[PDB]
Amino acid sequence: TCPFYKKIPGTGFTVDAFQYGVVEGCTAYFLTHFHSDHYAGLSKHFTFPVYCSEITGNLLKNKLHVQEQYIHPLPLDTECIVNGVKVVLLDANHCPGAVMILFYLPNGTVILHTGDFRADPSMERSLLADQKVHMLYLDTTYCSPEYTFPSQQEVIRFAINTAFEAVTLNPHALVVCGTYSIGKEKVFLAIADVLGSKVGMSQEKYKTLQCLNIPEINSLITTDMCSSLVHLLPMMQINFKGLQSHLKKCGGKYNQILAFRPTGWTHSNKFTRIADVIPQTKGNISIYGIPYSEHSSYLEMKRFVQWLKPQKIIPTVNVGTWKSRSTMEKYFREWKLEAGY
Ligand code: NI
């Protein structure tokens, strides 16, 4: 059944709740972003109102074939009324089109649902600064102190420098980047930019990217693999067998692959700096796992919450085990006692 952490009290609303059938008493289904664990259930047969960003609505129409009459896109940073209730969509610093949602309940309660987010100090100057938030529905993906990772900027500088060095030393090397969802487009676009190439990809993935309102996108991507020396493949193909196979397909245009797997966290983070990352190599194939995250680190999450000072926190991730739930509740209490709220 629909879990309580997907329901907004005092409303008929749910958030990211499309796989439970008809949720009894739901008048408006919000979707924070286009990742499959969150949209699971949607299709052309859905006939209730879906509220979302413009970009998420482009993906619902073009990729899932949801009918236009049920897609209700909202502008960001704008007070809107939905079924009698004031709401605002905010940028979540996750993937393209991902939002946080502010609900202003008729009784005076203010609720923030983060969806999935990567907390940032820039959020402290949005419309969130303007009133008190009483309840926070929080993306707790990496809510434990072991989870450190570098800035996105540091990670992209490493990737750009590594790729440019490799291809200038060997003009017959191919660069491959893995993907299995939207998000992390800076990785492949920044490397193609430094090399003077477009990124080549499948027709399915090109269609997906053309829904994202990215500026000058027609100048950066292509379905012509032969004219490109940065290729995108399914994340599943980023291994030695998958890559050897792909190299056969390029007909001796290339004699070396340098591949990137943008993971979330990996336990080489509790020891190793970004400067010190090394690839796994077999023959003429090298694979780099780079810690490019679109979720908050522990310290980023803690700063956001200690700034916001909510009265009550409802985790939305890692909620399935008692040990995880109890650990998270202990951190929430530490933060509140340290900051004095
Ligand atoms: Ni996500």
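For chain A, we keep the numbers from Swiss-Prot: what you see runs 700-1040, in order.
Structure method, as recorded: X-ray crystallography, 1.5 Å.
Every residue, even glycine, has its Cβ placed from backbone N, Cα and C.
Listed in Swiss-Prot for this protein:
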MUTAGEN   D838 to N  Impaired nuclear focus formation, reduced interaction with PIAS and increased sensitivity to cisplatin
MUTAGEN   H994 to A  Impaired nuclear focus formation, reduced interaction with PIAS and increased sensitivity to cisplatin
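Between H994 (mutagenesis position) and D838 (mutagenesis position), the C-alpha separation comes to 8 Å. Of all Cβ atoms in the shown protein chains, 22 besides its own fall within 10 Å of the Cβ of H994 (mutagenesis position). With a 10 A radius on its CB, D838 (mutagenesis position) counts 23 other CB atoms from all the protein chains.
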